[PDB]
Amino acid sequence: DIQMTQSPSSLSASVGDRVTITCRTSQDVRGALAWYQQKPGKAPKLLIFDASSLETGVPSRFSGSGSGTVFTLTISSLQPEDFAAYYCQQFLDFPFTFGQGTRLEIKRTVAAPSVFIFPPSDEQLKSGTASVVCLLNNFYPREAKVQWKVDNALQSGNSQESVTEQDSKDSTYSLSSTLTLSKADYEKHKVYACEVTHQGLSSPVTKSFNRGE
Amino acid sequence: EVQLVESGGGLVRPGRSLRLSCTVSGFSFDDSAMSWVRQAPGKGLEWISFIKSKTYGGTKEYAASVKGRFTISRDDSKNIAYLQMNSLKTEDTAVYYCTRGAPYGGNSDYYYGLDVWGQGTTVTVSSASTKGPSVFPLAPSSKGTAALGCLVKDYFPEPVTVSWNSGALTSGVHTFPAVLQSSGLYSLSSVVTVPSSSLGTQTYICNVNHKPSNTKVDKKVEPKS
Amino acid sequence: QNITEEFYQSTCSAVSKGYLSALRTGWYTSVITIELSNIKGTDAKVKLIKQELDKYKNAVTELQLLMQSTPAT
Amino acid sequence: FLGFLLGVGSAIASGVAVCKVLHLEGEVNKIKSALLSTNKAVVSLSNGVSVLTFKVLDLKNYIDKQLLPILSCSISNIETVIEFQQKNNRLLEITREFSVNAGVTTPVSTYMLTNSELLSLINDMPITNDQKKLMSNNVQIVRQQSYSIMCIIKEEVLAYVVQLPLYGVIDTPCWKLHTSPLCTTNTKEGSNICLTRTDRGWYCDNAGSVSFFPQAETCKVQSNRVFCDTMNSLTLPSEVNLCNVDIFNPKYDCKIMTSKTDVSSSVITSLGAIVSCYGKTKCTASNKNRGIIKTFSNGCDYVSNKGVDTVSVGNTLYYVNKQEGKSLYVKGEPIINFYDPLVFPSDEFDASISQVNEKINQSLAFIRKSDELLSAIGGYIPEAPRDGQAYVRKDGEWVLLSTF
Amino acid sequence: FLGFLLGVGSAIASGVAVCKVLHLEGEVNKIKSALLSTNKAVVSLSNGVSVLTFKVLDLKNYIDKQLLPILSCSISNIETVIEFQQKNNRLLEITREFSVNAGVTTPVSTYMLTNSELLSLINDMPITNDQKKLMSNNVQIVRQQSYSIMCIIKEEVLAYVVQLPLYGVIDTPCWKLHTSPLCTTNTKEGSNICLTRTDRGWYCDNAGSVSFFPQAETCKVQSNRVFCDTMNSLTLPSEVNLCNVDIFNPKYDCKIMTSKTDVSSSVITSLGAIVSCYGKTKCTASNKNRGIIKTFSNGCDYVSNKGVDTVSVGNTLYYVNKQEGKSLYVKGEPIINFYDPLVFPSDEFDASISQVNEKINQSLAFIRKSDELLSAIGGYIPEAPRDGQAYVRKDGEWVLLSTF
Ligand SMILES: *[C@@H]1O[C@H](CO)[C@@H](O[C@@H]2O[C@H](CO)[C@@H](O[C@@H]3O[C@H](CO)[C@@H](O)[C@H](O[C@H]4O[C@H](CO)[C@@H](O)[C@H](O)[C@@H]4O)[C@@H]3O)[C@H](O)[C@H]2NC(C)=O)[C@H](O)[C@H]1NC(C)=O
Ligand SMILES: *[C@@H]1O[C@H](CO)[C@@H](O)[C@H](O)[C@H]1NC(C)=O
């Protein structure tokens, strides 16, 4: 099989900018590439076939170039419609393997997240489990680091994060880190803290609570 | 005019079989070659299968991940293409799209891209049975603007609809995407930011609806000590 | 823009639809004029201006011979 | 192909008519008096026809004013010499072009009429704004569709007619038909039969009918616009288009050409390439990056330019046009298989679908009726022996009356 | 003659493809940046195709540097004016050639590309040394086979593609076939029948087959070198050559053309002249010193150029080519004498030897079946009138059953 490598996985750019995504292949595909555009939830769309040939109905801002091993997809002037995912596909021999993809986000001024912490409800503790929720509201860029500290003990293997899409109005992300524990372990300790690290924050913000309040 | 409609998706237990069927309408089905491409939830596109035209031998080409387990076929008499999924794993839970491979010319056994794409059908492979959700309040125990929410935990299968104040509250609401827990059940959280001064006057109730189990739960979210 | 083409294998032929017409149906005549001059001590420059006037007079003489045979097809 | 079916016309007849009008007395003075003030005017001749008039060069107001007073004489500056050369070069070049082309030149050179002068003439022509726009954006085509007839040089003025084209039909749908031989694919030599559609060329809708141009080489194409000339056309009914979707339609008798010459060839279309690969010839279609992407089987096939750059038939390499558009492949049984090669007319040029079918009806008469007269050779009887008694017919002989 | 058997191709399709590549954004900046130091360089476009690039004229570094500072303004040197004119004349003539030919010119003029620049491109083309030698000694022919497509004039640069030819097949044996009508020589007017070979044109060995050029007027000759174009050719098997030595060979069905128009003509060959003198036409062959040396008999004959200067057929005077070489006269019975005029198909275009033999075998079938069957049959036996009585044959007559 032939290995595909799309670079970069994420690209932040504004409207009207000139962007370039790269697709490296393991072999000489003899100009047998393909570029696809996939909007979230919808089916992908073939943009460029062969190496640079443009499919019918594709705007002139989409350019395909490269040869042999390195191939580039270029958007001359970005438009608000062009923010989606982009995949490269090889068509030399089977299998027609895909690339990892390149997520395209809207560039924005940096905004530090608003941190909230929610202890498990009394209704849930009576069932046997306990879920402590940490909320990072409206931040940029997407990259954010969250650690749970129970009585200053670092947790691992218990957090499970979830992030929303970029807001259609303010273009901000929102993250939800859920720490799941058992009722016995939850009632063993007393201090529970959420440490948030982000570019907008000069120092890591730690929201905490003592069990009981 | 040109349309590809895949059907036959849905829920299936790990280890059994399910047959997807792509109906083609708008062009000559016998002269063209068909392909199956899936996308796992949160993961990228993965090329799965490919069947060539009747003129080129009817040759089935599969990927390494599904070779020996999946089987592609076509019925040219009724313009339809099948993907038989046998010995299904939990990783096979994905959206399956039906595509048409475009030859390097009008007709050639060298293909340059995937011309037409179907809208896709969702296939969920899980051993878990239908279960309603458990809603728990995320109360603001801290004191500008405060945030509160609901925890919709342990439900199967997708999806669930969460609304605030029967649709009155919309601004500042963030319903996070579902996350599959280690138990095989889904769990999401839906939060909302409101001014701190409106807590003592206005009541906030989240309405969590789950049609696969007919479970509608309204949880009133109010603070504590 | 937005051009199609079809190939019919039954007749081994191809039709390229999608063009716009611009057929030449008729003619329009226009008369172009060049007004001439009735022209009937060697310094440095006069030799050149004299042979240039010779070019001019020979041109009008050759055109007088050419218009002699009114065109006809 | 069907260029012999065209009529014969005189191209410069109109300009020459205006020319013969310009020879009349006073006719030149009307123009010289009209352009005495401005450089462009509209003048109605004696016969009432109104024509545009233009004065592009005034050597009179140069030689008689700027050059005459110096002519004992002496030139003081050299700049006047180069100035005179620049003024006279145009007349020299016009004289050359006329003296070579016998007084009628085409296309109209820039010396005969510059772009500024040509655009001015188009701006003042008695036609629509759409026509002015069309002629102004395609001055290269207007130059190639115009003539320059030299008229007269009387009363210290030079005169030549510029015959400009009128585009009376604009923006109606057109289509170009390409054809190629469709032969059988047998293994024996000369046993194959061939059939070719002959109606190839340009077709354009015009006045409830179709204008057909059999020699597409004479039609000039720019962008999606087709500048053809009705002089090289045929006025056909609209039902001619049926021949593309149904060659066996009853409402129009489609024209074909039959033969037995199975040679391989290719016809490059607007969005692809037709390949007729017969015999031991090798025909392929290739892409500039990977190489050969199709090796054609024996027969007539098609390949779109979507991803194909070259098409090679035998020792001939064709580059396909890389124009953007959608190509659709319409399946169908090659009609040559519907025919019996034993009664197929192999010498047919100016033919049609029904003309060949009727020539087949006759051969079916000639063989099934008249040639089967051989069956009546041995099937009849000879005279019995002119002997004494009578004979009866037994077995295949006359065996008398013992049997009695 | 057989030019209709050829395909249809797009000549400038490759150059137009490269041209459309130059319309893309940034491509012009890549070209402009590559030639910032030298005047010629090799540039690979976005699609990977590598093309040579040349800057033949630099008006930017002349108008802005040597002309701009002088433009209070006053010109001091008069030589600088003529210098600017000499620099600008090339752009003016290039503009003329493009604006007349609608942007596509052929052959490539010296204004478009001088001899030094053309030899530079040939020297830097990535092909064999033998190809460089061939193209370098015959620049006039290379110009006659090249195009000049005007592309774009964007961002302070002018750009046009020069589409040069690649001669992939060199030094293989070629030969030119000349044909002329071969008619009978009867005294009656309409009694004559004619037959003519259609295989006339150029033939060249190429890749185990033969490239055939039916329109020999398009093939150019310099010395013993033949510059043809595969675009208007046909890929035939080698066995086609058999038609010269054995027209009745079975391995190739030679193409002929039958008629009844016995008119006199002459075909000037490479080293002689074929003369078809039919009817009361007087055809002679003469020498400039001695005079008439041969009065042709009625028929098709040949005359070598060794000592003959002119050949006259009727009122037509032909000059034979005086190239040095040996001409060989091969006697033989004219094949038209092998045919019977009563079963000879006279209406035949696009025919072959076996195609004539098939129609002759068919006509003889109807004749040998009609007259040999009707005569042997004619003397049969009629029947007695149907009167419910059985008749027996005796003495050539039908007698009723007279037995008791
Ligand atoms: C031939 O005619 C066609 C019309 O038949 C025409 O081409 C059209 O051009 C328009 C340009 O605006 C295309 O419209 C858009 O193109 C963008 C390009 O990225 C698409 O992304 C758009 O899809 C949007 O739709 C979603 C709906 O929810 C949006 O949410 C999302 O942001 C998507 O971006 C949209 O299609 C139009 O598609 C083409 N049509 C065709 C048939 O090509 C033009 O006149 C001619 N074509 C050319 C190439 O010149
Ligand atoms: C021609 O053939 C058709 C059918 O084969 C038959 O009906 C007809 O009588 C024939 N003759 C004519 C003159 O149409």
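Numbering starts at 1 and runs along the chain as it is shown here.
If you check the header, you will see the structure was determined by X-ray crystallography, 3.4 Å.
Yeah, the Cβs are placed from backbone N, Cα and C, and that goes for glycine too.
For reference, Swiss-Prot has these:
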- E:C73 to S (Swiss-Prot position 212): No effect on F1 and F2 structure and glycosylation (MUTAGEN)
- E:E79 to A (Swiss-Prot position 218): In strain: Cold-passage attenuated (VARIANT)
- E:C174 to S (Swiss-Prot position 313): Impairs translation or folding of the F protein (MUTAGEN)
- E:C183 to S (Swiss-Prot position 322): Impairs translation or folding of the F protein (MUTAGEN)
- E:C194 to S (Swiss-Prot position 333): Impairs translation or folding of the F protein (MUTAGEN)
- E:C243 to S (Swiss-Prot position 382): No effect on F1 and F2 structure and glycosylation (MUTAGEN)
- E:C283 to S (Swiss-Prot position 422): No effect on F1 and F2 structure and glycosylation (MUTAGEN)
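Features recorded in Swiss-Prot, as mapped to the structure shown.
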residue : record               : CB count, 10 Å
E:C73   : mutagenesis position : 5
E:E79   : variant position     : 8
E:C174  : mutagenesis position : 19
E:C183  : mutagenesis position : 26
E:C194  : mutagenesis position : 20
E:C243  : mutagenesis position : 20
E:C283  : mutagenesis position : 22
Round to a whole number and give the Cα-to-Cα distance in Å for the pair E:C243 (mutagenesis position) and E:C174 (mutagenesis position). 15
Give the distance between the Cα atoms of E:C73 (mutagenesis position) and E:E79 (variant position), rounded to the nearest whole Å. 17
Could you check which of the mutagenesis positions E:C174, E:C183, E:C194, E:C283 is the closest Cα neighbour of E:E79 (variant position)? E:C174
Filtering E:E79, E:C174, E:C183, E:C283 (recorded positions) by proximity to ligand 2: which pass a Cβ cutoff of under 6 Å to any of its atoms? none
Quick check: of the mutagenesis positions listed here (E:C174, E:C183, E:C194), which one has the Cα closest to that of E:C283 (mutagenesis position)? E:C183
Coarse DSSP state, helix versus strand versus coil, of E:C73 (mutagenesis position): coil
Sort E:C243 (mutagenesis position) into helix, strand or coil using the DSSP assignment. helix
Can you grab the distance from E:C174 (mutagenesis position) over to E:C183 (mutagenesis position)? Cα atoms, rounded to a whole Å. 29
Could you round the CA separation between E:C183 (mutagenesis position) and E:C194 (mutagenesis position) to a whole angstrom and send it over? 4
